[PDB]
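Asker: Quick one: this structure, given as structure tokens, is what I'll be asking you about.
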Amino acid sequence: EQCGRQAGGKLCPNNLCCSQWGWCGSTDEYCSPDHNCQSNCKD
């Protein structure tokens, strides 16, 4: 619930990528659609 819908849209600093599980981070798993990204998704 760090971010994403499962958090009420709680964006994170450093513009990190928010995973599906609702977690901020700078990984493909958190940024790519292959893993159901939420916000700051890298196209």
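Note that chain A carries Swiss-Prot numbering, so the residues on display, from first to last, are 18-60.
We read in the header that solution NMR was used to get this structure.
Each Cβ is built from the backbone N, Cα and C atoms, and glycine gets one as well.
Residues or ranges marked as domain 'Chitin-binding type-1' by Swiss-Prot on the basis of sequence analysis: 18-60. Quoted from Swiss-Prot, the note attached to the natural variant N31 to D states: Possible deamidation.
Give me the lay of the land around each of these features.
Answerer: Residue counts for the domain 'Chitin-binding type-1' (18-60) by DSSP state, with H, G and I taken as helix and E and B as strand, are 13 helix, 5 strand, 25 coil.
Counted within 10 Å of its Cβ, the other Cβ atoms near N31 (variant position) come to 8, all protein chains included.
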